[PDB]
Amino acid sequence: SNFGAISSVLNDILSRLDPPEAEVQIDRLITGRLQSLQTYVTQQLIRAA
Amino acid sequence: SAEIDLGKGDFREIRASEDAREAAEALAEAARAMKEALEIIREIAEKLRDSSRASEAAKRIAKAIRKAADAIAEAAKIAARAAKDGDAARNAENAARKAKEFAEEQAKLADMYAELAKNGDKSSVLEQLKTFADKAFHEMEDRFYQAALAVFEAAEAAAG
Amino acid sequence: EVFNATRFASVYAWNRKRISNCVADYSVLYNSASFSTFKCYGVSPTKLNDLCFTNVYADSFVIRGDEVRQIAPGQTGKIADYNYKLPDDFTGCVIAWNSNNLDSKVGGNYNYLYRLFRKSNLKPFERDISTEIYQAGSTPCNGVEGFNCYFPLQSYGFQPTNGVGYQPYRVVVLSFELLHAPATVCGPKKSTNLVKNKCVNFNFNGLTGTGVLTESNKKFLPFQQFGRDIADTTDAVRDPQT
Amino acid sequence: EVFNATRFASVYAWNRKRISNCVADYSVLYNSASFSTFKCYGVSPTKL
Amino acid sequence: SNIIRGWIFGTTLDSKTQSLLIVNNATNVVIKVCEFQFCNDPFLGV
Amino acid sequence: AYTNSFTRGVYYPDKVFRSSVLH
Amino acid sequence: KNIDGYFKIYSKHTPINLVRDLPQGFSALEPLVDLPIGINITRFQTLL
Ligand SMILES: *[C@@H]1O[C@H](CO)[C@@H](O)[C@H](O)[C@H]1NC(C)=O
């Protein structure tokens, strides 16, 4: 997923754009993954329980 | 020593004696008249919203058009009255002629849209009041900068 | 060629010159201050040298001062409405610089035409070149250019001493087609090198990253560029030489 | 009171009559050319 | 017999608007987009 | 003359290879 | 088909084993050219 960001290939972001522009872009992406990861963990942790 | 931004946004502050001003006071009118006449025209073409106000609109423009027309017609003759330069004088007249022609040909055509604008049947007339206005807007200003130029070009004639 | 170039067209019609086989750097550019405003969207300048290239396209035309801002994504305005529409994605660079020592004829540069009327505010990159009277309003306007209807296109008449708000600019716009296919216009490198079985960062034109590279036991389609993992990561690539 | 009424004053002595809340129903006015002008300003003939 | 060997596309098709068509020879594809003025009904040789 | 186009028409979405994976 | 000013074409070649039918089989379709031509397409015909 791309979470609004222009590509899930964060390297493209690390490659195409400039870091000042990247921060805003990379910020959107990391949010969603970080959002997803914890969702998986809670999913795990209850399932573990 | 004049605070004037000629057509197409060019600002010119003369450095001469009075007779340039007494040749460019009409320019200090016409250029004053020019944008002010046009400053509504840029407004009307996109603010037009009401059926009857088109009659007021197309009457206002043609009315406001000719306030430029006479001034731009006479912006040059007062400029070419002190004509040490035939080029500036002729260019004063040519620019005065053509632009005022543009300011006194289209002005009656502006009345032509004021014809149906009286009723202002909101079907398509407000659409067509929009149409020529920009066509008017673009055409007038360009003729008027070169108008606003040749007049000071004529004011530059007896500028020293 | 097209920059130190001779003669440029209108805005409603232009010259998409597809370019191939090139090794473009664009660092010959973005250092020549002779570029007035240089704002880029998909890529940032000084970075468009690395791997992002498959048959880009160019765009040359001319316009006066203020009009440059209108050319960005969105940016609604007459030239962007009936004359030149820019899509909302992957837009690359936009070169603007002054066209005044080649333009602005004495009595006016009368030869730059913008579509004054057109239904259907332009679709992306649409070229409506035909000049038929607008047929505006419930009316016959049939070769007559008469009431409520007149020539769809108008000039500007820039003067050699014209105003800066309308001093005319020569504007270049570059589209960028990304990663779909064999690349064509790369940035200087080559590394002349290729090694297997070793952790090495890689730039096989289609991605960056680090891994271990083996001659793969899987068959591809000839036209076909390269695979991808279910993880949406690069399963494998075809070395453009090997 | 202004159309079906009987008597009117002069023109300079135009009698003011403000009508507050009720239904106007200009349709009986619209579907009637009893007038000379029916001319409208700012708002068109029947759209009001 | 390669009896069908080309296409047509466009909006007005007779130079009133930009048009598109393609022709397939025996061995080498041939295409163009132009200001076409079509025949009202296509055919080809032998 | 009208026939029933049963299932023909599926065409490659793009030029990115994938392997034995549903998508 | 045309999207965003392009044009795309696809191909395939399986044998023919019918006279008055259409094969009820399936094979994939593969890209040919991503034709980048700025035209509107609404009418189209073939060439025999
Ligand atoms: C291919 O088509 C072109 C255009 O009609 C023609 O000039 C050429 O002779 C053809 N070649 C073959 C081998 O059919």
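Residues displayed in chain D correspond, in order, to Swiss-Prot positions 340-387.
Backbone N, Cα and C define each Cβ position, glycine as well.
What Swiss-Prot says about this protein:
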{"type": "VARIANT", "residues": "D:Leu368 to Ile", "note": "In strain: Omicron/XBB.1.5, Omicron/EG.5.1"}
{"type": "VARIANT", "residues": "D:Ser371 to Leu", "note": "In strain: Omicron/BA.1"}
{"type": "VARIANT", "residues": "D:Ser373 to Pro", "note": "In strain: Omicron/BA.1, Omicron/BA.2, Omicron/BA.2.12.1, Omicron/BA.2.75, Omicron/BA.4, Omicron/BA.5, Omicron/BQ.1.1, Omicron/XBB.1.5, Omicron/EG.5.1"}
{"type": "VARIANT", "residues": "D:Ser375 to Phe", "note": "In strain: Omicron/BA.1, Omicron/BA.2, Omicron/BA.2.12.1, Omicron/BA.2.75, Omicron/BA.4, Omicron/BA.5, Omicron/BQ.1.1, Omicron/XBB.1.5, Omicron/EG.5.1"}
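Everything Swiss-Prot records as a feature, shown here on the structure.
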residue  : record           : Cβ contacts under 8 Å, 6 or more apart
D:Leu368 : variant position : none
D:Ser371 : variant position : none
D:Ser373 : variant position : D:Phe342
D:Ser375 : variant position : none
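Secondary structure at D:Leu368 (variant position), as computed by DSSP, is helix. Checking the variant positions D:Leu368, D:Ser371, D:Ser373, D:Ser375 against chain B with a Cβ-Cβ cut-off under 8 Å leaves no residue at all.
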